[PDB]
Amino acid sequence: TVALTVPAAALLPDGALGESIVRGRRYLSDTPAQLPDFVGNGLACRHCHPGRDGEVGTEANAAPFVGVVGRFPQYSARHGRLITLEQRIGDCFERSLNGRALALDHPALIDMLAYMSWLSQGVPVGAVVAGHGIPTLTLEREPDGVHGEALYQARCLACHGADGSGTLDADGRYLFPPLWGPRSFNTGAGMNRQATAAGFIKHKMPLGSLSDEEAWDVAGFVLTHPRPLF
Ligand code: HEC
Ligand code: HEC
Ligand SMILES: O=S([O-])[O-]
């Protein structure tokens, strides 16, 4: 693998590419408000792909976009063939954002690509960046949703809500995003899979850690709830 490095925002180039990169960051950070025609829930890309200092997709084990461009095209079992990064992003809009894929030459999509390419500067094509993806956590037993409910109340509810519906900020964006219900990800999302949710939670939640057993059980509890159908 190669190291995860985040480029300097002050070294962004003047011109069309620099302006596209800045728009891309905003589409990834503020997706429901910037692309209402394509987003069907309350999630922005940054809610599962967090980053520091206003960037999106720069955190190890939270599916960083640093280096993603050099890993496409790649096989998708979902599609039964090779897909491009443009297509992968469309799947995210359809599933994680319960919405509609952008056209493959949509300027907003190209801006998102430009941003991911910027984050990927210096990464050799084909190389795997340390911390890529969301590593799964799988235990050798069923998740205990009763334990998970107790853990949720003690460790998660203060942010994500008794009803899992999250906490809105003053501008109507989610400060703490919804984990289930009509504004959360739909059943087709990767985050709807037990080992993925458990892995994400293990590595990233609560914000600011859980034992494997705790992450496994609270993920199980989260995933007992209704959410939009894909
Ligand atoms: C208690 C262990 C939990 C569980 C099970 C989850 N969280 Fe959080 N969460 C918070 C914020 C700001 C985000 C956005 C991403 C980020 O900036 O890091 C998240 C994201 C999630 C997700 C993914 C998004 C989704 O809507 O599904 C999941 C599955 C998730 N969390 C589960 C903020 C907080 C907190 C405020 C300080 C606390 C506490 C937690 N989260 C605790 C948990
Ligand atoms: C949680 C509900 C998510 C939201 C909202 C978005 N994404 Fe996502 N994404 C998520 C998971 C669990 C994964 C799998 C990570 C892995 O281990 O492979 C992804 C993956 C991507 C990828 C591929 C990353 C790779 O390394 O191959 C891309 C390019 C991606 N996601 C883009 C993306 C965009 C643009 C989003 C807003 C429209 C978005 N994702 C939201 C979970 C979630
Ligand atoms: O493509 S993901 O949202 O399952």
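Using Swiss-Prot numbers, chain A covers 32-239, 243-264, in order.
This entry, so its header tells us, was determined using X-ray crystallography, 1.5 Å.
Note: Cβ is positioned from N, Cα and C throughout, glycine not excepted.
What Swiss-Prot says about this protein:
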type	residues	note
DOMAIN	44-158	domain 'Cytochrome c 1'
BINDING	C76, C79, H80	heme c 1 binding site
MUTAGEN	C123 to G	Loss of function
BINDING	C187, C190, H191	heme c 2 binding site
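Among the recorded positions listed here, namely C76, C79, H80, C123, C79 has its C-alpha nearest to that of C187 (heme c 2 binding site). Checking the recorded positions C123, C187, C190 against ligand 3 with a 6 Å cutoff on the Cβ atom leaves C123, in sequence order. Counting every protein chain shown, the Cβ of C79 (heme c 1 binding site) has 21 other Cβ atoms within 10 Å. Taking the C-alpha positions, the distance from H191 (heme c 2 binding site) to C79 (heme c 1 binding site) comes to 14 Å.
Checking the recorded positions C76, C79, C123, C187, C190, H191 against ligand 2, the ones whose Cβ sits under 6 Å from it are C76, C79, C123. When Cα-Cα distances from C190 (heme c 2 binding site) are compared across the recorded positions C76, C79, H80, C123, the shortest belongs to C79. Listed in sequence order, the binding-site residues near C123 (mutagenesis position) (C-alpha within 10 Å of its C-alpha) are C76, out of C76, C79, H80. Separating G239 and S243 are 3 residues for which the deposited structure gives no model; the Cα atoms of the pair are 9 angstrom apart.
Taking the centroid of the Cβ atoms of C187, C190, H191 as the heme c 2 site, the other same-chain residues with Cβ within 8 Å of it are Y183, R186, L188, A189, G192, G197, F207, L210, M236, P237. Summarising the environment of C187 (heme c 2 binding site), the number of other Cβ atoms within 10 Å of its Cβ, over all protein chains shown, is 22.
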